[PDB]
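Structure first, then comments.
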Protein chains: 2
Amino acid sequence: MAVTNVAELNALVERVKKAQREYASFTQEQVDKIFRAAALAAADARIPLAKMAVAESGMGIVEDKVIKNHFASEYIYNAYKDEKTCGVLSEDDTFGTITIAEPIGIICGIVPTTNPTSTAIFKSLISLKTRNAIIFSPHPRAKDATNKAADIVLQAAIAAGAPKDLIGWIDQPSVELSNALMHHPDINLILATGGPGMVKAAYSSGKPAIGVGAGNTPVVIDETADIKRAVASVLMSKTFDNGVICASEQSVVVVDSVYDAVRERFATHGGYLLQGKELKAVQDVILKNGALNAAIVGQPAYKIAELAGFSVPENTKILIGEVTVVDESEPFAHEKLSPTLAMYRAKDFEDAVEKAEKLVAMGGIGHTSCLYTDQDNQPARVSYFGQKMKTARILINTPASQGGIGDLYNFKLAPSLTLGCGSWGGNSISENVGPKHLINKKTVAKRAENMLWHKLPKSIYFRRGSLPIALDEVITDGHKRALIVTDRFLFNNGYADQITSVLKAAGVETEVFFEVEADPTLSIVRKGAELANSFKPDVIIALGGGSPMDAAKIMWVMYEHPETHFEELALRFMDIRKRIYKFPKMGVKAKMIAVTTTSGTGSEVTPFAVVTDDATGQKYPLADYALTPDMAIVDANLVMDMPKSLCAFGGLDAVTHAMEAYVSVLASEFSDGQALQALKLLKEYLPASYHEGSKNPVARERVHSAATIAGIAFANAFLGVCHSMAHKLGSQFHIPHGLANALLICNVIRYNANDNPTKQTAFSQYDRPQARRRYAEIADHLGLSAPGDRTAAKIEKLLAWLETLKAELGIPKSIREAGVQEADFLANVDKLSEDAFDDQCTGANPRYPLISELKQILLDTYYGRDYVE
Amino acid sequence: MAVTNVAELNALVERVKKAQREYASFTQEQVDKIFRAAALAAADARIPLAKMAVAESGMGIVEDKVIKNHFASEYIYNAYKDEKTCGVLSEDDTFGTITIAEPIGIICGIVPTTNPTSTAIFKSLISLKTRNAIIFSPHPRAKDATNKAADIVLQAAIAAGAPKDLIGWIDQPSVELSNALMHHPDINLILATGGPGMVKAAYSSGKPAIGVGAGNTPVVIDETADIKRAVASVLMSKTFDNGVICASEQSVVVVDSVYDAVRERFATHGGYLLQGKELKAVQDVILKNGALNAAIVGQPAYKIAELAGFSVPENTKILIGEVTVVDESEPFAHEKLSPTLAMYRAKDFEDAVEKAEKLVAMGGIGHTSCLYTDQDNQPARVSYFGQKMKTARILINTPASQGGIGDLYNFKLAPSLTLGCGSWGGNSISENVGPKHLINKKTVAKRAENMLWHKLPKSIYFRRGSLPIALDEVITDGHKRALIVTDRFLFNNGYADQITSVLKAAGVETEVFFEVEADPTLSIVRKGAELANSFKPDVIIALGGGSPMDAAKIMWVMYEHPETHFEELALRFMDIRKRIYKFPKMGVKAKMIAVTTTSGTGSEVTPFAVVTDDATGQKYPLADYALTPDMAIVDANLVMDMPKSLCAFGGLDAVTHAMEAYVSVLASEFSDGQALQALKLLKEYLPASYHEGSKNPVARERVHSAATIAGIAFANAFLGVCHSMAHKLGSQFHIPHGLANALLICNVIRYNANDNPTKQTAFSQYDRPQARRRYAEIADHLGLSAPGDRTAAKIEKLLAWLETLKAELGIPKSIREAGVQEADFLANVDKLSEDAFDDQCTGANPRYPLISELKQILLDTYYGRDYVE
Ligand SMILES: NC(=O)c1ccc[n+]([C@@H]2O[C@H](COP(=O)([O-])OP(=O)(O)OC[C@H]3O[C@@H](n4cnc5c(N)ncnc54)[C@H](O)[C@@H]3O)[C@@H](O)[C@H]2O)c1
Ligand SMILES: NC(=O)c1ccc[n+]([C@@H]2O[C@H](COP(=O)([O-])OP(=O)(O)OC[C@H]3O[C@@H](n4cnc5c(N)ncnc54)[C@H](O)[C@@H]3O)[C@@H](O)[C@H]2O)c1
Ligand SMILES: NC(=O)c1ccc[n+]([C@@H]2O[C@H](COP(=O)([O-])OP(=O)(O)OC[C@H]3O[C@@H](n4cnc5c(N)ncnc54)[C@H](O)[C@@H]3O)[C@@H](O)[C@H]2O)c1
Ligand SMILES: NC(=O)c1ccc[n+]([C@@H]2O[C@H](COP(=O)([O-])OP(=O)(O)OC[C@H]3O[C@@H](n4cnc5c(N)ncnc54)[C@H](O)[C@@H]3O)[C@@H](O)[C@H]2O)c1
Ligand SMILES: [Fe+3]
Ligand SMILES: [Fe+3]
């Protein structure tokens, strides 16, 4: 039963550990009942413990401890009784979160002599609500009391449905014993108290800790304060337990304006101002051996002077010494737990808090500070006192001894002894301790599918003869200044009068910018914003496709936000809503209506805008749904006179826009029927549009509509990896986009079409690799294989249809065959296989390629081979 | 610039410390901008660091680190960018709370080799948002990378409005150096990572810590799971960085129902089942010297077998060994950071989680666990997996490697590396680390006045001839069974037919209980509830006063809640809403209409109900507003035949009911005008009612109304200390209440009437002692002293009026004169001076008496003296 040896300890802990494991399986009602019985047993025993605390400690006063043994039970209960601390605290079912709050284990309670019983009723009683255990290592001066404070708690818990040794205490303490308890393995936490050396040794143990320092507690009394209650509260805080209590106001800092008044008001109401010889004698007994006399602590005032060598009335509550030094040389400013007090003299407020912060900074860093002022009309002072004072508790118009243990003067403050002083003091709690610190929360995280979107430009218009019907719809009914962006071949050949012809004839002012060439550079973009910033357009228009529709919707940026650094605008990301350079909201200065005369790109719908740096020459595909065209237009009358090449490269980038959008990882049921309806039109009408041309406008139109439909697909289901390398392959060699996508898709399919790949994209919605299947759902949709095929022929037949399609469009079989030299390829292939993996298009490819696996399907194309793996 | 010495460290830290102090004074915009620049600089450098991390670490794979260096910047930013962490977080102005969130200081970042760069971009970047600093102590294998990961962060912050050495790193690390950094004083925290030994030495330093262990991560696959994604996600988690990443699924636990299926599905998709000789050879290289081979970590699978002595395809993602042992003897179950994996065989779910909990309990206690099942239709399994598994993260249908660092598969989970494992593991964080852990919150607590009340029984009726008018008002219009409580003198003398006369004549069933005598005991109460529980009344009535009206409203308790233990019902409290035994809501079975024939008590309004234990004989005044009479009645026709004594003792307890209610600490402006209007009527009409009696019914009525008015006062403004001793003085000697209150009030006034008292009640509303003034506002209200008196004569004149009043009512001058013997007083005076301080009435007396100060004004009354102090 008794504990004065190191083995008795190692036995106790075990018969305790085994209580917890039996106590942890308890419910809320089975412990809500243990919590009351232990709190009553502690309240009804408020007087005796307070007697047993003075007989043994030699300090304190009875009637002021009784407020503590009682506060530590009633004011603890009213607060932590309804705190759900057993199981599920919260359950957000929209998400998949649940907080379950298992306990922590067992604890070591390091008790002081200052508050031996309250600090025990407080920990004992709070460690039962969290379904924990605890073991006390008390102070020799108060071992009999704080251990009689737990038996009065335990013997009332076991009587309420608890085990019989859940709690434990050391009877004959030491260092060899505590240091053997704090370092015990079956312990799981340390709940300490007692100032420096204590916390310096709690954390240093090896276990966690909620140790708690302590020290000075400056209090400031400004001109705009109620010097009456400022003083009573100063005395009601020192004399309370004779200041032995922590946080008590060891030092006031008054401003000259009201010093004399305060000086007297302290005198009349039991204040002896240490004027001369008395003072020195008093600041000589305080500090013994660099520390405060361990015999003066908690003792009444008149009992101070006797040790000093003088005498004062027995009714004196306090001993005040008017001083100026605010450093360590003055022992009259350290953490004297006596009723003594230091009275400083300051010019104004700012001069005080500068002085307070200086003497909290010496012994009481982080603990608490106080202020007395107009709590309602001087909120800036407050704001200036909280932002300047490095204390975890700033107590405005409250006494510290009864506001730091806070449920009396202020609510919303966690009632507690064991007041955290923040890392400033050497403890990482920063708050009044409670049961939510003795607790191991834990979070079950159900798989949540990542949110998706089908976002387009409103006002898509599509048929032959749709320009004037559209401009005169939403543009002219509205804006007044336009900026048509296009290329020369369209400005020269009357593709841009057909649009000004309509704006003119109404009130509008046009200005065309036609210095855009294939693969636009950032130099052309600036030059376009440099113009937009002069013409100040109310709207922006973009013709052709790709180069214009990619230079314009970015010129739309530099016009509304010229501070945009392309280096940050083209930063590769991992998710498009968790973007690190969130695009600015740009639809205010001007809109970005878009027209297209080129089939494939589909840029008229999608956020993508491919441009190159003009310094490194790397195409930086940059993406955000803020640069959607805002009323795209797609008229098939601007395509019927296209050459045979641009038709192929276009309609053949659209194929690889849907192919790697039906198979992508962001694919959905919204973007999977459009991709197919595109891929089914590019099969019935694409060859015709190449051979026949304008002679079959029915086909030249569908292809134009399809290539846009893919946009609806790959605007939401981003591209795959064929573009991540086609952008680089089409830059280091100036190969066109569509021609590059054609020389890879018949070797990229068979890359992604492995159900046992080396990697995978880590997308929640992506259960497992479906690409091999997601590619056969294509063939069966086109009509390649009806009868019961292996799912591997449906692919061979998909490729075959491509090699057949790439044949009857003049597409070469390889790059070598496309105007590239093995000497210039092998050299800068490792460079653009890395710069491909670092593209934003590849973050959606189902297989998450390895640099060592793009290089291979990048050589196998130069030599017209097949990636076999 | 460089750091390979212990002094270079002590210099670095200083030029860092001085950055913080300059960085702490920064605003939100001045740091919201530092946070971006550092996150971009880290994202754009996602590839190289991943290269620099493999060249130097020898482990990992490039394309999987890049997801980390990028997650640690983008997914960190999107989450902690809007987190207010600079100043005021919250401001509840109704209360007086403000959370200001000063920073913590500077930090030591202990980095592993597993995640050298991400763990640096994560800490570096999160320590800038909290306006902190940090210093890294990296792993020798990865010193060049994680230090190149901070310069890429710092040099981008200083370029955004920051100092030039805010961050720091060690180039040539050691133990002598870290151990000298962790123990450095100017440090304020430790942000560690690296498993056991690390955290065992972080906390052991002397500073706080958020160190983070690590270990096994069981994953359970039940019958009702999607074995397809269960597997892909198992591989997508191991092969990811080659399992080197923490939290990865080191062990699966499948149930027989689907084991064979899972066994194959693992095989087809890159799973080599270690069947025979291969297995042993494989579980022989894992653990070297009791620990795992530090060369196998992060290495690919096929590179495992080579060390084992066999070979497998290069495309194998994983190495699986079907085993049964679940203890330490099997090294195939420890925290192997390799792509290896253990496959266990279980009968059913419960048999698995019992097995998982056993192998998390060995090396990975607290870190995280996983489960694959129907996340929607099997919520009990979930509930059973979270309540049973001691892990801070339970991952349902998510892969661990990409769900523990959680913003991808589940949201609402704090994205973080540095995953806390809870005290189970040896760290008191219990949660994924973030910036709110690197932060010192602090709470300004403005003085809030404690809420008060003016709560009475509705339906107070008062005039001559008010019984029948009242009973036939709300009782008969309603209830049907009554229980009149009274004493014999009223039952005998027809005071109780006057009330049944009216109930009868209507449909009601009466039963009278008249075994109540003065100073009722708990035996009489039970005997009354023992009756009420038989008659089952719909209403309760109480006549006379005190004894009945105090035994009935408690018999009202035992009737509606017979489980009430008087020991808890009479427990002294510190506040009446923070009560530790909250009374039950008792107005459902029966009401408690009350009548009174005795003036003083005023119990017909107030919650008080004085009764004695009958064992110790101590009057336990118990109080709660739940036992208010619910339609009190006060008719003056039941008093006009009272004797001369009861008139005095009554009207003279009412005096001390208002006197110590206008001066009390809970006094308010609601209860201060009633107290006076009582105290002004007991002065004009009390003497008359004594001498004349029924001959002056005008006076006999007012006194009856006044004595009730005081009830309105001291029901809300509790009594003082005259009752806390009159209850004991009237019990140890059976002196009547009013006679005791009269022999003390003319010595208690001059007790509370000291403006420099020894103590004070600690009530916020009580600025300072006003009693000396609050007693003179009385005299001036009665008419004792009009002309400009000293405020000390107004008291002498108040007392004089009392000694004069106590004279013309036959009240003796002292107790000695009242039938008490010095031999029996001096003996049991120390006993009832303590049992007075332990009364609930004294908790409202302005002076908070000392036991040594009640004894004195308790002897000074025996000898008819004056308390002088
Ligand atoms: N912040 C609070 O809530 C609070 C409450 C009470 C007291 N205090 C502070 O406590 C201090 C006074 O308490 P004291 O009078 O107990 O001084 P103290 O705490 O030095 O007394 C020593 C206590 O700490 C233990 N202790 C000391 N050094 C130790 C070590 N190296 N290893 C293990 N245990 C060790 C002893 O066993 C004993 O319990 C004052 O500074 C006061 O402000 C603070
Ligand atoms: N997601 C996207 O939005 C996305 C994806 C990939 C590539 N791109 C961009 O698309 C570009 C492709 O360029 P494109 O194929 O869009 O058009 P393009 O701008 O390459 O035009 C190429 C040539 O075709 C000419 N041309 C355009 N329309 C014509 C017409 N109707 N009649 C005759 N000649 C015409 C142009 O004048 C130019 O000389 C790529 O280079 C890249 O910048 C965008
Ligand atoms: N939970 C997480 O956030 C997380 C993430 C990744 C890895 N991990 C864990 O980290 C560990 C990785 O292995 P490691 O690379 O940590 O090897 P290791 O465990 O030897 O780490 C040693 C580290 O300890 C540091 N150190 C400083 N003072 C020390 C002292 N007094 N004693 C010992 N070490 C001291 C060294 O500088 C070195 O960096 C594994 O346990 C892994 O699970 C955890
Ligand atoms: N809850 C409160 O409001 C409150 C406050 C202070 C004290 N008290 C308690 O009230 C009790 C006092 O009871 P009381 O003194 O009010 O009366 P009492 O209950 O002592 O009994 C008074 C006696 O006087 C006689 N009596 C009563 N009414 C009479 C009448 N109308 N005519 C003739 N004789 C009559 C009866 O014999 C009766 O027993 C004490 O226990 C005291 O502690 C209550
Ligand atoms: Fe394309
Ligand atoms: Fe009374």
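According to its header, this structure was worked out by electron microscopy, 3.4 Å.
Yeah, the Cβs are placed from backbone N, Cα and C, and that goes for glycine too.
The active site, nucleophile annotation in Swiss-Prot covers A:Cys246. What Swiss-Prot lists as NAD(+) 1 binding site is A:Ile110, A:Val111, A:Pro112, A:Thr113, A:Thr114, A:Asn115, A:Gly195, A:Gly213, A:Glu335, A:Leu419, and the listing cites experimental evidence. Per Swiss-Prot, the feature NAD(+) 2 binding site maps to A:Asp487, A:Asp519, A:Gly546, A:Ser547, A:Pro548, A:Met549, A:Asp550, A:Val610, A:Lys619. Per Swiss-Prot, Fe cation binding site is recorded for A:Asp653, A:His657, A:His723, A:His737. Quoting Swiss-Prot on the mutagenesis of A:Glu568 to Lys: Partially restores protein stability and resistance to MCO damage; when associated with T-267. For the published mutagenesis A:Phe670 to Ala, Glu or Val, Swiss-Prot gives the following note: Disrupts spirosome formation. Affects the forward activity of ALDH.
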Ask   = Taking CB atoms only, which of the recorded positions A:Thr114, A:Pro548, A:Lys619, A:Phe670 fall under 8 A from chain B?
value = none
Note = binding-site residues A:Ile110, A:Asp653, A:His657, A:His723: those with Cβ under 6 Å from an atom of ligand 1 are A:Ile110
Neighbour tally for A:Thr114 (NAD(+) 1 binding site), based on other Cβ positions within 10 Å of its Cβ = 26
Message = Same chain, not part of A:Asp653, A:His657, A:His723, A:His737: whose C-beta falls within 8 angstroms of the C-beta centre of the Fe cation site? Give them in sequence order.
response = A:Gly600, A:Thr601, A:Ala654, A:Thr656, A:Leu719, A:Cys722, A:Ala726, A:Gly738, A:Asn741
Request  = Output: those recorded positions from A:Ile110, A:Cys246, A:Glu568, A:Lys619, A:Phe670, A:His737 whose CB lies less than 6 Å from an atom of ligand 6, in sequence order; none if no residue fits.
outcome  = none
Query = Here the recorded positions are A:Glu335, A:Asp487, A:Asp550, A:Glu568, A:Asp653; which one has the lowest number of other Cβ atoms no more than 10 Å from its Cβ?
reply = A:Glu568
Ask   = About how far apart, in whole Å, are the alpha carbons (Cα) of A:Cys246 (active site, nucleophile) and A:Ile110 (NAD(+) 1 binding site)?
value = 15
Packing count at A:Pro112 (NAD(+) 1 binding site) (other Cβ atoms within 10 Å of its Cβ) = 23
Inquiry  = Spatially, which candidate from the recorded positions A:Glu335, A:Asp487, A:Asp550, A:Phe670 is nearest to A:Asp653 (Fe cation binding site), comparing Cα atoms?
reply    = A:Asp550
Inquiry  = Among the binding-site residues A:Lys619, A:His657, A:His723, which residue has the fewest other Cβ atoms within 10 Å of its own Cβ?
reply    = A:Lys619
Query = What same-chain residues, at least 6 away in sequence, bring their CB to under 8 Å of the CB of A:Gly195 (NAD(+) 1 binding site)?
reply = A:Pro112, A:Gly213, A:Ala214, A:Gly215, A:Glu335
Request  = Would you mind reading off the Cα separation of A:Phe670 (mutagenesis position) from A:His657 (Fe cation binding site), to the nearest angstrom?
outcome  = 15
Ask   = Looking at the recorded positions A:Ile110, A:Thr114, A:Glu568, A:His723, A:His737, whose Cα is closest in space to that of A:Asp550 (NAD(+) 2 binding site)?
value = A:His737
Task = Could you say whether, by DSSP, A:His737 (Fe cation binding site) belongs to a helix, a strand or a coil region?
result = helix
Ask   = Out of A:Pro112, A:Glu335, A:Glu568, A:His657, A:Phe670, which recorded positions lie by ligand 2, with a C-beta less than 6 Å from some atom of it?
value = none
Ask   = Can you name the residues of this chain that are 6 or more positions from A:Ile110 (NAD(+) 1 binding site) yet have a C-beta less than 8 Å from its C-beta?
value = A:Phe136, A:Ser137, A:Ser178, A:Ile190, A:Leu191, A:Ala192, A:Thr193, A:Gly194, A:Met198, A:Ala202, A:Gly211
